[PDB]
Amino acid sequence: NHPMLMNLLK
Amino acid sequence: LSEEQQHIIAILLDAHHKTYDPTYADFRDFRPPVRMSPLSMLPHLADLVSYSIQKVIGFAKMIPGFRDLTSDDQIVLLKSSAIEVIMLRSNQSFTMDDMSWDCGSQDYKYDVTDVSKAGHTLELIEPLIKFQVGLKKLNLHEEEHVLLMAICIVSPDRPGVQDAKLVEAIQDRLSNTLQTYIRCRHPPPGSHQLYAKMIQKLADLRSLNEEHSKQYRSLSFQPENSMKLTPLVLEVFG
Ligand SMILES: C=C1[C@H](O)CC(=C/C=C2\CCC[C@]3(C)[C@@H]([C@H](C)CCCO)CC[C@@H]23)C[C@H]1O
């Protein structure tokens, strides 16, 4: 549910 | 102080150096501050909060052990600590002279009135400023400061954590490293019950987090103000 937070973590 | 512990400090220092620009040059990119029309400061400070979230993410990714955690955990921990680490990391700009955050010029100097013009009441602001004052008084070594920020992020205690035992074991390596660093490389009197006072700050942050959440729910209740935020801010706090 948090794609922007995910992209920043990847 | 072990070699694994020396290494851990060096990493957090560099991680912090790479995520915290003490000239605050990026601030020119934000929607401008307006200090005259309530909520005039909301667009500038939202942008600042948003930027700050990204820098906390970048910092978090380098915490030794943080990568070993599952994606969902990583999510849960950043989501719930973000505002706290921002409060903690803002201590570097906070100045006791006039109880303000001084980011390099008057345009980027924030005080009580400014935080107020972003929709926040004294129920948050007064203990936020008290928090900054008691943190400033600890006069932490940059090493204790960056360890505190790391321990805040890796808390097994946060709701929705799947692998609470892994988060804990990672937190522990950092605790021990911080407990050991205080004994070694802080001289008294500065090191007196200093760990206990640091861990207490960690509890004050939870309290500040709660307050921020409620004042956030109320602000983002009018879609007119909620549209003044940023997508990252809506996703993280949203
Ligand atoms: C990089 C940073 C920090 O991340 C943030 C900075 C200041 C922090 C401030 C100054 C103004 C008031 C701030 C932003 C508080 C928030 C606006 C309140 C909660 C946000 O929704 C929390 C932290 C407070 C500038 C600079 O020191």
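All chain A residue numbers match Swiss-Prot; in order, they span 641-650.
Per deposition record, X-ray crystallography, 2.4 Å.
Just so it is clear, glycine is given a Cβ too, placed from its N, Cα and C backbone atoms.
For A:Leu645 to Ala, Swiss-Prot lists a mutagenesis experiment annotated as follows: Impairs interaction with ESR2; when associated with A-604; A-607 and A-648. Within the same chain, no residue at least 6 positions away in sequence has its Cβ under 8 Å from that of A:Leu645 (mutagenesis position).
Within the same chain, no residue at least 6 positions away in sequence has its Cβ under 8 Å from that of A:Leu648 (mutagenesis position). Quoted from Swiss-Prot, the note on mutagenesis experiment A:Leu648 to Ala is: Impairs interaction with ESR2; when associated with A-604; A-607 and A-645.
DSSP classifies A:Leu645 (mutagenesis position) as helix under the three-state reduction.
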